[PDB]
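What follows is a set of notes on a single structure, which appears directly below.
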Amino acid sequence: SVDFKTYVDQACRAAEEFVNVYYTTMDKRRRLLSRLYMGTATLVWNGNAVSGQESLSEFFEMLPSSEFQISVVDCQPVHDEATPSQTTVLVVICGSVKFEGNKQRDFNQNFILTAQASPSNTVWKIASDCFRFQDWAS
Amino acid sequence: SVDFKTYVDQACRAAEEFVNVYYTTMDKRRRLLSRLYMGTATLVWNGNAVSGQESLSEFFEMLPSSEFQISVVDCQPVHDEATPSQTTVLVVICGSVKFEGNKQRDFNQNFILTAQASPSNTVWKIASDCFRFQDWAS
Amino acid sequence: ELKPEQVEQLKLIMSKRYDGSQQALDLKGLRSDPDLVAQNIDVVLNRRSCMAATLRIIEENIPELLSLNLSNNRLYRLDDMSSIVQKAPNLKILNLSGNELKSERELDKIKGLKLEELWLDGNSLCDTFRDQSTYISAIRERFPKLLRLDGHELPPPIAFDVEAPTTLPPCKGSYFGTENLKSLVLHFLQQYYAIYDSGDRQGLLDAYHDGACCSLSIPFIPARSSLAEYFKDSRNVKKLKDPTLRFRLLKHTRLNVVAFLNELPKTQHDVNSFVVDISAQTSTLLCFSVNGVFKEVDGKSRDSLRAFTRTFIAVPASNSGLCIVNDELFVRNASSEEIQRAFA
Amino acid sequence: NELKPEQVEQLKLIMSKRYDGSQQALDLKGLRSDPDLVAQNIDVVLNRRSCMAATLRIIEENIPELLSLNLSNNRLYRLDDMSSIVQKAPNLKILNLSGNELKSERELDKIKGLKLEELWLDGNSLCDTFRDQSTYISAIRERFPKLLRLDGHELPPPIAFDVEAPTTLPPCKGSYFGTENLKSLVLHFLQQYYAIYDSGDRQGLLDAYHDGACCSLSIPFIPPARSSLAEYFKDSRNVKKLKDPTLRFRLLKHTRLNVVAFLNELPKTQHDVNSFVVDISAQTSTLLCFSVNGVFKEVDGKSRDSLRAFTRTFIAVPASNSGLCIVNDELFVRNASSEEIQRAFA
């Protein structure tokens, strides 16, 4: 019904917009960041698991202020078999991050984005998050 | 032990720093604002009462993002009889504020600030807040 | 350049072509229309004049329309209809199929309006695109919102909702917390402003504390302003950085306070309209703010109406009396809405 | 003039005598008037830069912990010569400059860095110029916002507001598998996968990937220069840096055949499966996602002797015999960090 290349292009557009939204929001409006995540979403922050909007919000409130700078980004559309009748995309990012009172560190992070349709409007939510430092051992 | 004019001057400095701190934090990083208020402190926002650090934090979380523009400020030292053995100051401010999705409005706000001394460090917290719009009728 | 009667005929044809249930207006091959041809009326939509006219008609008669069809009319240019956003904002479906448009850029001018469904099938521009991905993105740039293109459903549009809040709490009139403070504070205000309005303010010395401080402020603005009388006494720490002068505008003891208050013009306060907030309550102190309006009786200020915000800090006195330690008065010109509801 | 090295040891002894262990107070009041130095006929003038420098040096070397100092009645016209005091005696919280000849406040700007709890400027010519103590206190407070006491008189509370911003990061964990089932399953799967991947003939992977499986490769930007990453350089995909769509399509591999065909072209590898760090981003009935952080060493070409670090993301839909089938595959490759190189193999 719809071409495959279209999914790739749309996924790219989605990722490049999302990076902007999420990271700008994380830097500027930490409070609102949590609302991007759906409730079912799971977050793995350096091996620490966070589930549910509430825990996500508290966890994000707990973290220091940030100023992310993104080196590289990549994205792929996801097979429908994994999420039947639901449009979804995978995004991976590598960059540098600077937390308050902590030295700057390079980071790798991946997101799973699912499109959610409501009769009035359609919006995308983060179905998963995994963040880790390149050098988390130190 | 110490002269009155010194208290007046100290009140001025206190006000001048506090305005910057409080309104800049309210504009940029809403999340941390609440930390200024004491636990006992009470907030009167357009006739709505807020008591306790938690309720204050949630209440501030509920509010739209802000861009305060301060017209005028005034301050006075407070008689010790009101707060025995505790240094405190009264500050009043009038300005304009622009909340997200709401038209800019003029506002008058007054604070009572009490100095808190700990062996390690001394810090000032807001003992009370009252905020009201010049035109709350509309 | 068409006679009004021809415009009425066109109106009638549009009314015939209009569909109420679906709210769809068909303008397909308007020039080829049997009625207009039979009436000898010639309407060329690609021409700017006729286009302007038909759009104006759309605006005039039916602004509720949600769907339109402009297929097979040979429009080379889309700027002449760029006003469509204003003429028919509610429009959610547009069809431009079978026409002469040569480039995608033509769409930039029709960008404003939001459509769920669009049709560009049959136009010369479709030929340039290699893959439908480029096509869809190219069309989506102008209309990020549309769900359907050329009768074919599209991937979900990509939008992210930060869900920032925009709604402020409902404003409330006056807060006293416990009723005791209402009775006590209001009573205190009645007495205070009863003495304050008298003209002889020496009655106030019983209310203020011995070391009591008082100060005055006004909104930052030049000459002959209604506030200009208070300007000479107003205190602003932001605009005035000099300390020794700042000291002078503050009155340290009750004598200087009431002496200073005697210098303020005579006043009459609408105590009924007063709006009171209790900022804080302690065993040792009680703070409250009084927002209201007052009218003066003497001087240039005469017949003028002022609005005020006054903050009080009070330490308890015997028999539920309050003793003022700090006093701050902020004075400004009243709003029209406040003037209308000034008294009674 | 300059002082003889022998005199410096004596002065050091005098300082040690004038120093007090219990209170951590070092007194240098009227150092020239000191009987010993006068008896040795040694003349030490503190307002002179040499003697002061010497004194500071002695303080830093001998006693870095001292919290209190006294420089009264030493007739110092200028205070810049001791401006280094901040580094020499960081712990210092109490200073006394009473009875000296300095007439202006400006002299303090150079002594601004250090923080003092208590200060003494009494008896100096500068105190006379100020009309009211408010001006005095404000003027001094500008330089030392922290000090509690001035001229033996406790002061109004210092002006500070604590936003109380956070600075502590969460505790890092090694690997998250959630339920043990996922640990066993995922680890087992990685053993098999990378056992096949390391073999040299990667076609064994075709049983793992789905028919419509997508795969992509990325590397951190190098601002070619024949860097070690230069082999992966031809294949890396970055949507931020590459805006052309038709290429983006192709840098992505749509079907298992093209995926493994592409994977066979990648150099041979040796992976520390033991050291691998696994995170399970999400789990659903329909799919399972996880990330693998590790390092690998290559076995072919000149570049082989180099060690690379990698982060690989996997999405998997369940398959027969408790196996999982990959739908999406993303590989991020960079040269490994020194700390990673050191702990490369056990």
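In order, the residues displayed for chain D correspond to 202-424, 427-549 in Swiss-Prot numbering, which applies throughout.
Header says: X-ray crystallography, 3.4 Å.
The backbone N, Cα and C atoms fix where each Cβ goes, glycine too.
Secondary structure at D:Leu383 (mutagenesis position), taken from DSSP and collapsed to helix, strand or coil, is helix. Annotation of the mutagenesis experiment D:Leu383 to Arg in Swiss-Prot: Diminishes nuclear rim staining and 80% reduction in mRNA export activity; when associated with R-386. Complete loss of nuclear rim staining and mRNA export activity; when associated with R-386 and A-594.
Quoted from Swiss-Prot for the published mutagenesis D:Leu386 to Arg: Diminishes nuclear rim staining and 80% reduction in mRNA export activity; when associated with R-383. Complete loss of nuclear rim staining and mRNA export activity; when associated with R-383 and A-594. For D:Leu386 (mutagenesis position), the Cβ neighbour count at a 10 Å cut-off comes to 18, with all displayed protein chains included.
While the structure shown retains the original residue, Swiss-Prot records the mutagenesis experiment D:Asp399 to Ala with this note: 60% reduction in mRNA export activity. Secondary structure from DSSP puts D:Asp399 (mutagenesis position) in a helix.
Here the residue is the original one, while Swiss-Prot reports the published mutagenesis D:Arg453 to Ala with the comment Impairs intramolecular interaction between RBD and NTF2. With a 10 A radius on its CB, D:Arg453 (mutagenesis position) counts 13 other CB atoms from all the protein chains.
Every protein chain considered, the tally of other Cβ atoms within 10 Å of the Cβ of D:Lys456 (mutagenesis position) stands at 21. According to Swiss-Prot, the experimentally introduced change D:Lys456 to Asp is described as follows: Impairs intramolecular interaction between RBD and NTF2; when associated with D-459.
Neighbour count (other Cβ atoms within 10 Å of the Cβ, all protein chains): 22 for D:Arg459 (mutagenesis position). Swiss-Prot lists D:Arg459 to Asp among its mutagenesis entries, and the accompanying note reads: Impairs intramolecular interaction between RBD and NTF2; when associated with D-456.
Looking at Swiss-Prot, the entry for mutagenesis of D:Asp482 to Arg says: 90% reduction in mRNA export activity. For D:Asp482 (mutagenesis position), other Cβ atoms within 10 Å of its Cβ number 25.
Secondary structure at D:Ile518 (mutagenesis position), as computed by DSSP, is strand. The Cβ neighbour count for D:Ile518 (mutagenesis position), using a 10 Å radius over every protein chain in view, is 30. Quoted from Swiss-Prot, the note on mutagenesis experiment D:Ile518 to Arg is: 98% reduction in mRNA export activity.
Just so you know, the Cβ of D:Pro521 (mutagenesis position) picks up 14 other Cβ atoms within 10 Å once every protein chain is counted. Mutagenesis annotation in Swiss-Prot: D:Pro521 to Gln, described as 35% reduction in mRNA export activity; the structure shown retains the original residue.
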- Intrachain C-beta neighbours of D:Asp399 (mutagenesis position), sequence separation six or more, cut-off 8 angstroms: D:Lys471, D:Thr472, D:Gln473, D:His474
- Task: Over the unmodelled segment of 2 residues, figure out how far apart in angstrom the Cα atoms of D:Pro424 and D:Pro427 are, rounded to whole.
- Result: 8
- Query: If you measure from the Cα of D:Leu386 (mutagenesis position), which of the mutagenesis positions D:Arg453, D:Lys456, D:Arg459, D:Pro521 is the nearest?
  - Reply: D:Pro521
- Message: Can you tell me how many other Cβ atoms are located within 10 Å of the Cβ belonging to D:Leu383 (mutagenesis position)?
- Response: 17
- Task: Report the nearest neighbour of D:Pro521 (mutagenesis position) in space among the mutagenesis positions D:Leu383, D:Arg453, D:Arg459, D:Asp482, comparing Cα positions.
- Result: D:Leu383
- Item | Chain A, Cβ under 8 Å: which of the mutagenesis positions D:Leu386, D:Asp399, D:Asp482, D:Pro521 qualify | D:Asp482
- Query: Reported as an integer number of Å, what is the Cα distance between D:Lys456 (mutagenesis position) and D:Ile518 (mutagenesis position)?
  - Reply: 15
- Cα-Cα, D:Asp482 (mutagenesis position) versus D:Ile518 (mutagenesis position), nearest Å, comes out at 12
- Query: What Cα-Cα separation, expressed in whole Å, is found between D:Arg453 (mutagenesis position) and D:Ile518 (mutagenesis position)?
  - Reply: 20
